[PDB]
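Engineer: Please see the structure below; I have some questions.
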Number of protein chains: 4
Amino acid sequence: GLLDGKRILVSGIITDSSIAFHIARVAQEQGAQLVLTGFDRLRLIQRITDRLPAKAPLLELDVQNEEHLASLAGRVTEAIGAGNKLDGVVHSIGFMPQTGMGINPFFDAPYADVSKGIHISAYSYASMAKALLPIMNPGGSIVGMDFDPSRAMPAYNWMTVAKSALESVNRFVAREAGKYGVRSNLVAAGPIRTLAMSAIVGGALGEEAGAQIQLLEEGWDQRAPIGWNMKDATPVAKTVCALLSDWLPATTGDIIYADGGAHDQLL
Amino acid sequence: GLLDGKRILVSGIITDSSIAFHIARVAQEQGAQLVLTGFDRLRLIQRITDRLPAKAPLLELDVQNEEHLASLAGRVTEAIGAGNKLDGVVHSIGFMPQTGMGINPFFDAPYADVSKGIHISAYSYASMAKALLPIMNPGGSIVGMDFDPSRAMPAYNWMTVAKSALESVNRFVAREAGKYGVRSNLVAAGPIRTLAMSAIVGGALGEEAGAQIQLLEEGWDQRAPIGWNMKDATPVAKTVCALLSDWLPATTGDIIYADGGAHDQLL
Amino acid sequence: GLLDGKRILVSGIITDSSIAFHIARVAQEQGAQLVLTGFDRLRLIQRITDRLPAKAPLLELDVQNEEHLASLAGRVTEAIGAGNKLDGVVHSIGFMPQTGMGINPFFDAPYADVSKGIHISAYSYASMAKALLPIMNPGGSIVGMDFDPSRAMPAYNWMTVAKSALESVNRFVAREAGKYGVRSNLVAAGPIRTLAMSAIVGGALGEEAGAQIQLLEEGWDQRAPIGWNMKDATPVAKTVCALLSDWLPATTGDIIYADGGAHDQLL
Amino acid sequence: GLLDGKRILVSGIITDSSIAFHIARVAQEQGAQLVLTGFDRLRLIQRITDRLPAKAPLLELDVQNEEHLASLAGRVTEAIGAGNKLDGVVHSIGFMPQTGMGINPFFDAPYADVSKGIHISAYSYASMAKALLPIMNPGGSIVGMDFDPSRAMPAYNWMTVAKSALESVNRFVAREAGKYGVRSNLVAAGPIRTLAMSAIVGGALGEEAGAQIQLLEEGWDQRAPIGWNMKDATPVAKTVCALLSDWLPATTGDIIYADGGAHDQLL
Ligand SMILES: NC(=O)c1ccc[n+]([C@@H]2O[C@H](COP(=O)([O-])OP(=O)(O)OC[C@H]3O[C@@H](n4cnc5c(N)ncnc54)[C@H](O)[C@@H]3O)[C@@H](O)[C@H]2O)c1
Ligand SMILES: NC(=O)c1ccc[n+]([C@@H]2O[C@H](COP(=O)([O-])OP(=O)(O)OC[C@H]3O[C@@H](n4cnc5c(N)ncnc54)[C@H](O)[C@@H]3O)[C@@H](O)[C@H]2O)c1
Ligand SMILES: NC(=O)c1ccc[n+]([C@@H]2O[C@H](COP(=O)([O-])OP(=O)(O)OC[C@H]3O[C@@H](n4cnc5c(N)ncnc54)[C@H](O)[C@@H]3O)[C@@H](O)[C@H]2O)c1
Ligand SMILES: NC(=O)c1ccc[n+]([C@@H]2O[C@H](COP(=O)([O-])OP(=O)(O)OC[C@H]3O[C@@H](n4cnc5c(N)ncnc54)[C@H](O)[C@@H]3O)[C@@H](O)[C@H]2O)c1
């Protein structure tokens, strides 16, 4: 029971192939009591999360909605019971308008589109920490999902820029969270075949972008000394759970790579 | 004559202590023919640039203004003469609303403020490249100003996040500029006593932020094996000129540190 | 029981303040069956390890001794029983002759001294992997101890160089270990008050080196958003155990920072 | 005349395809007065350097020879004239025994071989700085040649480890050189078709190593936004000259990448 007795909020579930779905499942398998947040399609999300090993309250959260964020801590407290606080928070949220990715030229993404993507994908990590820190216990843990942006790559375009911003935000959140005895880290995962990504490989963002992303994935498994299985989010979910546990108690403002070791190898 | 015969656009002059003022002066000393761009206070900027060693046309450019950007290449061509192209572009532009810096808590910066700062400080590097690449010669060079954001620090807050985004943007601009035979790099400078920074040390953004920034500067000179003089922008200007020259012809998508070597030393 | 059922070799115990002593203790608390290796003073080491929660066989290993390394796998198999293999290996070994550290000038360390330090501190990580991989199970884990060498610092001198080499060796060991389904990682720890380090703060390597190291420690706790306690090796031991567990199964060739978050913060 | 009036020592010439040969040629084209050092085959080296644009004294230097190093400053002073000092030093020296590279397994390199390679390839950067700093002018520059070792790669094996050590040594040399008003930097170059490398592509170190290195080169040009020509050392030589000039006066303990931008791009 890695997370026995811990109360953990998990955002970012939209389908059963969501990385956050697997994070939630493994966390419950390890004894965590969950509260879920979902964006927009709550009926869908409730139906999806019915399949989790245990029941978990579902709260609505649009990270671009200031009213949602202002009320979030109160709604969470209602859900877990007055006198109880969170031990863990999982940020598994990301989005970039199509103009900011794929075959649409990098220079052709309008700032309003870029700004929306950075809002949801980077700023909201700070938004969620602001909302939830006042209801977190000492020794608590905030975790976000990263895709290694240290080098540029085809197709990912402005989403890669958004991840660069997220990594910087994480280091500042660590400074704030430290006052509460709370850690803040990112997990940089290898590529995972979510619905959206499958759609992209299938050409949803242009044939050229599809081809490059497919090449990107193949080179990843090739580089990874222990391989990489894009169809399996479990090793990622387990890593997130390691950061939510008491077993990395001196790590904060940092990035843990769950990518098969691909980023440490050139060829 | 390091830049003999080169035509170079320099943005970012606002006072005589602007880093871009020193970049422009050294470039002219080295034989460059300049075109300047300025934001908002053009009468002031013209009066300031009258002091440069040579005359240089001044064009208006608000990087948040789409009309300015759409017309920029045409206005530059008018200024340098049909048939002539730029060999160099200097981006020396940065801004973050006060809510995103200083003693104002990190979590209290409203996204609209953050988004404005990222627009001017990061996105606009791509905006300027889009506008100017069609009028740049092969072997050309685009340079932007960076402040090392790889670690978080007091007071700089969201401006540090904006610089993280800028570094990512630079790597993508390099991909685009490469098609034109053009390089794109950043110069990461140590802290420089511009008007704004002097104002901040003087408490303009809060006493606590002032104190931290003053401590930040002192530790910098201490760490730098060859020292660091915050009152002297010349070593920075020379580094920018090195990148505009033909002498780093295989460097692109990169960051050159002009910081006295401070970033490579821990204590 | 984080390590229930796992068989783990732990090197590097010399006193009760050794980092490896705490790694061994926490591992036993979590259900691991240990085999220990020790260098030179085996009577001392046996007497020290008598205090561990459980009994554990002690084998002699001088990593500079080719005969010791050639026989190591056989002696380990004898200790754990034919048919059984290791699930984990901890490398907690480091040394640099005094000429390579402290107030002795950097340029005055003779290569023979440097070479000895690099042999014990970096090459031996590969030596131990070569010896033990043939007797490790798939899903196994090799962990070594690192001190972040990405920036230079006073006093540590050639030991910092040795750590840079170690980090590079780790990435190559990951390539080799991957063929066995085995991971290889380093834990970069903050400074810990071992006997040797206390001796150094006390002036054993010169007053100037003592003063700098004491300053180094103070700045560390200051920078760490969750603080850093140099007198407590437990948070480091727990991190090593996390890497020996099944909970970071997609991380290899990497560095996990157990340093209070100090390395991600500038001031 | 980028280097007009400067006196510069250049090591590492062995054939006309040596990177140091091109560094020397470009430096002379830019007005530098050179002193050369060579290892072992001095008749060959003299005959090769006869082809440089200007005459230059050739001194013998085996960096593993303490007598050579002890006498080096005296011999250089003799060559350039009492009262004159060096403004620049180029370290272009590297070697690793065959057991430490290619298809020979990583684990099978004997430490004595590794230690020799690290001595010549990393330690000697410090050796040369120790010897020459006492005869360098303020504003002087020391430059060494690097091959980016931040990620592991096939075939390069222990030479990659040696480069990791070199990068760490450079940061410490910067600390020492700073007391003399002297800078120390590395140039990380893309792969260059020297004699040795051609031999390796041709299978001199095994067919598998040959194939991997050939693949390595192809991916490099592919990744580089401005391309990479392995048959042309000139862009590398020019970058080294930029660091020897007065145009990067605030850069020390650093690495400048002359690699076509390949290291900043993933695919
Ligand atoms: N799939 C990959 O290859 C991959 C790799 C590394 C990192 N990541 C990251 O993992 C995280 C989860 O992505 P995923 O791959 O599971 O995709 P996903 O589509 O399953 O999940 C993304 C989630 O973000 C939510 N979201 C979008 N806008 C929102 C808003 N305004 N307010 C609240 N929620 C909003 C969506 O509802 C969705 O649940 C993202 O940050 C993603 O960038 C993904
Ligand atoms: N001063 C430092 O310590 C320091 C250190 C490292 C990097 N930098 C960077 O150097 C660059 C120049 O800054 P500086 O220190 O010379 O300050 P500065 O105030 O002198 O110059 C900043 C410039 O940005 C311009 N600008 C703001 N909004 C604009 C817009 N909408 N459109 C066009 N221009 C706009 C301003 O007019 C001004 O000319 C900035 O990117 C800054 O972040 C500064
Ligand atoms: N103490 C710190 O501040 C600190 C910080 C980060 C990393 N580390 C690393 O942690 C590891 C353990 O160091 P420690 O601080 O526990 O010091 P320690 O003195 O307690 O342990 C070092 C061990 O290395 C062993 N050793 C030396 N030469 C050997 C050889 N020839 N063969 C086999 N073993 C040999 C010694 O016997 C000793 O047991 C080292 O790699 C050290 O660099 C220490
Ligand atoms: N060729 C490449 O792809 C490449 C890429 C990046 C960096 N580099 C580096 O550039 C530098 C020059 O290498 P190169 O490619 O020109 O190869 P090269 O063979 O032409 O030059 C290597 C030089 O090192 C010298 N040397 C070897 N042992 C010595 C010793 N004991 N004392 C003094 N000198 C000694 C040799 O005489 C030779 O002149 C090396 O550090 C190399 O690692 C090479």
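Chain C is numbered as in Swiss-Prot; the shown residues are, in order, 3-269.
Structure method, as recorded: X-ray crystallography, 2.0 Å.
Cβ coordinates are placed from backbone N, Cα and C, and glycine is handled just like the others.
Got these off Swiss-Prot a minute ago, pasting:
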BINDING   C:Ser20, C:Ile21, C:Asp64, C:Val65, C:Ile95, C:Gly96, C:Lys165, C:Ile194  NAD(+) binding site
BINDING   C:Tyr158  substrate binding site
MUTAGEN   C:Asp148 to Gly  Confers pyridomycin resistance. Has no impact on the susceptibility to isoniazid and moxifloxacin. 14-fold decrease in NADH affinity, while no effect on catalytic activity
MUTAGEN   C:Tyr158 to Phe  24-fold decrease in catalytic activity while no effect on lipid substrate affinity
MUTAGEN   C:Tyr158 to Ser  No effect on catalytic activity
MUTAGEN   C:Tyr158 to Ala  1500-fold decrease in catalytic activity while no effect on lipid substrate affinity
MUTAGEN   C:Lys165 to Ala or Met  Loss of enzyme's ability to bind NADH
MUTAGEN   C:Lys165 to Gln or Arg  No effect on the enzyme's catalytic ability or on its ability to bind NADH
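Please go over these features one by one and say how buried each is and what sits next to it.
Structural biologist: Around C:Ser20 (NAD(+) binding site), the C-beta neighbours below 8 angstroms that are at least 6 residues distant in the chain are C:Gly14, C:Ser94, C:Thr196.
Summarising the environment of C:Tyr158 (mutagenesis position), the number of other Cβ atoms within 10 Å of its Cβ, over all protein chains shown, is 26.
In the three-state DSSP assignment, the secondary structure recorded for C:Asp148 (mutagenesis position) is strand. Counting every protein chain shown, 22 other Cβ atoms lie within 10 Å of the Cβ of C:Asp148 (mutagenesis position).
In the three-state DSSP scheme, C:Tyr158 (mutagenesis position) falls into the coil class.
Secondary structure from DSSP puts C:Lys165 (mutagenesis position) in a helix. Taking all protein chains in view, 28 other C-beta atoms sit within 10 angstroms of the C-beta of C:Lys165 (mutagenesis position).
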Engineer: What is the interatomic distance between the Cα atoms of C:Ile194 (NAD(+) binding site) and C:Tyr158 (mutagenesis position), given in whole Å?
Structural biologist: 14
Engineer: Greatest CA-CA distance (Å) over the residues C:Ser20, C:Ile21, C:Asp64, C:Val65, C:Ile95, C:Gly96, C:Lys165, C:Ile194 that the record ties to NAD(+)?
Structural biologist: 24
Engineer: In the structure shown, which of the binding-site residues C:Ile21, C:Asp64, C:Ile95, C:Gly96, C:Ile194 has the fewest other Cβ atoms within 10 Å?
Structural biologist: C:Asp64
Engineer: Calculate the distance in Å between the alpha carbons (Cα) of C:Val65 (NAD(+) binding site) and C:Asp148 (mutagenesis position), and round it to a whole number.
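Structural biologist: Between the alpha carbons of C:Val65 (NAD(+) binding site) and C:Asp148 (mutagenesis position) there are 17 Å.
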Engineer: Specify the count of other C-beta atoms within 10 Å of the C-beta of C:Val65 (NAD(+) binding site).
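Structural biologist: Within a 10 Å radius of the Cβ of C:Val65 (NAD(+) binding site) lie 24 other Cβ atoms.
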Engineer: Go through the binding-site residues C:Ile21, C:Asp64, C:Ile95 and tell me which ones have a CA within 10 A of the CA of C:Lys165 (mutagenesis position).
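Structural biologist: Close binding-site residues: none.
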Engineer: Less than 6 Å between Cβ and the nearest atom of ligand 3 is the rule; apply it to the recorded positions C:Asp64, C:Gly96, C:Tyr158, C:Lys165.
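Structural biologist: What lies within reach of ligand 3, judged by Cβ under 6 Å, is C:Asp64, C:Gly96.
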Engineer: Out of C:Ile21, C:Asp64, C:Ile95, C:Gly96, which of these binding-site residues is nearest C:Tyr158 (mutagenesis position) by C-alpha distance?
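Structural biologist: The answer is C:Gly96.
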Engineer: Once the DSSP letters are reduced so that anything not helix or strand counts as coil, what is C:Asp64 (NAD(+) binding site)?
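Structural biologist: Looking at the DSSP assignment, C:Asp64 (NAD(+) binding site) belongs to neither helix nor strand, so coil.
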